[PDB]
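**Q** Sharing a structure below in structure tokens format, with a few things to ask.
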There are 2 protein chains.
Amino acid sequence: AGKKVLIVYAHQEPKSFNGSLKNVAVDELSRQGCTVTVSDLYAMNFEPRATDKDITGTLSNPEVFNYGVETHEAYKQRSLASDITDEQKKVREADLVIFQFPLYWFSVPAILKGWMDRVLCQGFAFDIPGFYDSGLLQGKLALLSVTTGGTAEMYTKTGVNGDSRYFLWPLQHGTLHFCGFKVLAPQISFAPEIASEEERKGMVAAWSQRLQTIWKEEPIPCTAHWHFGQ
Amino acid sequence: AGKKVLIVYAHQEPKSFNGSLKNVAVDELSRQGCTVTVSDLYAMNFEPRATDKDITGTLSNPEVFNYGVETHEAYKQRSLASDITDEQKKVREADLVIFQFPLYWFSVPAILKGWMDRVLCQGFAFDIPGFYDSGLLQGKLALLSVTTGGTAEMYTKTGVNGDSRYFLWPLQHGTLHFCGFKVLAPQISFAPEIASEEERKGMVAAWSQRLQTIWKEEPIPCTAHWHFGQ
Ligand SMILES: Cc1cc2nc3c(=O)[nH]c(=O)nc-3n(C[C@H](O)[C@H](O)[C@H](O)COP(=O)(O)OP(=O)(O)OC[C@H]3O[C@@H](n4cnc5c(N)ncnc54)[C@H](O)[C@@H]3O)c2cc1C
Ligand SMILES: Cc1cc2nc3c(=O)[nH]c(=O)nc-3n(C[C@H](O)[C@H](O)[C@H](O)COP(=O)(O)OP(=O)(O)OC[C@H]3O[C@@H](n4cnc5c(N)ncnc54)[C@H](O)[C@@H]3O)c2cc1C
Ligand SMILES: COc1ccc2[nH]cc(CCNC(C)=O)c2c1
Ligand SMILES: COc1ccc2[nH]cc(CCNC(C)=O)c2c1
Ligand SMILES: [Zn+2]
Ligand SMILES: [Zn+2]
């Protein structure tokens, strides 16, 4: 038995609604007997910028810096910065990776975009021919637990923001599926700032309730059809 | 001429293809007599993280930190960190804002995502109400000049990556249109790393050539249909 879960958390305030969702996930998964690790990006002051400091020692081409090539070579030569490799070890061992974050401009907050940019490097998360279905992190599950400022109605086909699946494409398909992750249906907690205490306590309970059978869930068919089709 | 242009540039290497696209933009707009400013994010070591350090005055709610609320109030009070206000001044004066960057996970590099998260704050870029066609940056034009690793064929409805327009949604609609920007058609320079010299020079000249008549262009209809069709 036993499963390992990594929660990559991106919120500045422990008392926030995101903080409560993160804490409920830790509590429930821990109660189930799961091995749980949390990467609290803001508390770690995680570096988001992709720079040459991500490679220790000497570059393979110090004349013209190419981040993708340098990190690919550094990964193979075990020469990546320790913050990056500390994260890859957590991801390598994880059976499920949960990303907990507030939607920032239809996407992840920059600190979490930086985690994706620097941690999921070529050789570790993908390569030729390991991508999408054959991505290097195949066999692992991933799930986006997002909170929004806009209401559910706003995120409908005819709402101003359009369908939620529209902004999910770059994250779910372009990133998670690309690295070989089987993607579980997103958990979207719509406009918690607006909601009442009851509705709030209700979205948290739904999440805690869903986590009870998380290992029984089937991955979504990560296709353009799923995100855009009828 | 008679126009102000801000180029927000996100690439670590001056000698890169992105660097050349940024340089030809400066050269061509400068030749036209336009006023040009470049925010070279990596050279500026631009801070991507949205933290409480972005507000220098008394917080409105020091018990529970809410970045959106605190930055909205700090904007009105003029207590935002100076790096944010320096960027807001550049955007305020610009008639056209060009974003020059390599696609990272179907989106902008984290350093540029941080610029969007921190610079486009409530009160400055939008207000509630006061977004989309009523956004605060209405009247201004925006354009994404993106480079990719994947080829144009990969970026089609039947390609592995799906149509390129799918990944532009969060950026063009969720961010730029949301703030009131008119969005000009994206400049996408496909897979310059695997292209031949003839092809690269060609992509650079195509961009330079396009800039010659940029002021005569009409914005795209930034809608779900334009992005997803059907
Ligand atoms: C830079 C930036 C860009 C943004 N862009 C977007 C965007 O693209 N689209 C969009 O829709 N939104 C956007 N937003 C809004 C953002 O997504 C929401 O503000 C965020 O998701 C709200 O989540 P939170 O955890 O911060 O809420 P909080 O304010 O922390 O919490 C909401 C309420 O829940 C209470 N609460 C906390 N825990 C519990 C609990 N266990 N039970 C009951 N109540 C609890 C809190 O105390 C509070 O009153 C953006 C915000 C910023 C700052
Ligand atoms: C973290 C990360 C995530 C990524 N995710 C994605 C993704 O989601 N999807 C995707 O498609 N790609 C992705 N990529 C790939 C990335 O988008 C490309 O590597 C990038 O767009 C290439 O641009 P460049 O400026 O770095 O090219 P360069 O490495 O500079 O290559 C272009 C070539 O052109 C030459 N050149 C420069 N200027 C000129 C000139 N004036 N005339 C002629 N030739 C010139 C250069 O010397 C070089 O050999 C990712 C890369 C990283 C590092
Ligand atoms: C090096 O870093 C990355 C990271 C994530 C990525 N997604 C897609 C690409 C490029 C794909 N290129 C080709 C020619 O197949 C990519 C590169
Ligand atoms: C969709 O774009 C954004 C961008 C920055 C934002 N800050 C706060 C909010 C939530 C307020 N209501 C809306 C319009 O969702 C927000 C939304
Ligand atoms: Zn997919
Ligand atoms: Zn739009």
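Here chain A follows Swiss-Prot for its numbers: 2-231, in order, are the residues you see.
Determined by X-ray crystallography, 1.8 Å, according to the entry header.
The backbone N, Cα and C atoms fix where each Cβ goes, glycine too.
Annotations per Swiss-Prot:
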type	residues	note
BINDING	A:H12, A:18-21, A:104-107, A:148-151, A:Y156, A:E194, A:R201	FAD binding site
BINDING	A:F127, A:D128, A:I129	substrate binding site
MUTAGEN	A:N162 to H	Loss of activity toward CB1954, no effect toward menadione
BINDING	A:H174, A:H178, A:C223	Zn(2+) binding site
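Mind mapping these onto the model and telling me what they sit next to?
**A** Note on A:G151 (FAD binding site): other Cβ atoms within 10 Å of its Cβ, all shown chains, come to 18. In the three-state DSSP classification, A:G151 (FAD binding site) falls within coil.
Neighbours of A:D128 (substrate binding site), defined as other CB atoms within 10 A of its CB across all chains, total 15.
Long-range neighbours of A:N162 (mutagenesis position) (same chain, six or more residues apart, CB within less than 8 Å of its CB): A:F107, A:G151, A:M155, A:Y156, A:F168.
Contacts of A:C223 (Zn(2+) binding site) defined by a Cβ separation under 8 A and a same-chain sequence distance of 6+ are given as A:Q173, A:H174, A:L177, A:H178, A:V184, in order along the sequence.
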**Q** Among the binding-site residues A:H12, A:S21, A:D128, A:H178, which sit with their Cβ under 8 Å from a Cβ of chain B?
**A** none
**Q** Got a sec? Which of these binding-site residues, A:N19, A:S21, A:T149, has the most Cβ atoms within 10 Å?
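**A** Selected residue: A:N19.
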**Q** Scan A:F107, A:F127, A:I129, A:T149, A:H174, A:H178 for binding-site residues whose C-beta lands under 6 Å from an atom of ligand 1 and note them, or write none.
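**A** Going through A:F107, A:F127, A:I129, A:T149, A:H174, A:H178 in sequence order, those close to ligand 1 turn out to be A:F107, A:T149.
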**Q** When the Cα of A:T149 (FAD binding site) is compared with the Cα of each of the binding-site residues A:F127, A:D128, A:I129, which one is closest?
**A** A:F127
**Q** Checking the binding-site residues A:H12, A:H178, A:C223: which ones have Cβ within under 6 Å of ligand 5?
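**A** A:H178, A:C223, in sequence order.
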**Q** Under a threshold of 6 Å between Cβ and any atom of ligand 4, which of the binding-site residues A:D128, A:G151, A:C223 are retained?
**A** A:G151
**Q** If we count other C-beta atoms within 10 Å, could you say which of the binding-site residues A:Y105, A:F107, A:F127 has the fewest?
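**A** Taking A:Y105, A:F107, A:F127 as the binding-site residues, the minimal 10 Å Cβ count falls on A:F127.
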**Q** Is A:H178 (Zn(2+) binding site) helix, strand or coil when read with DSSP?
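**A** DSSP assigns A:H178 (Zn(2+) binding site) to helix.
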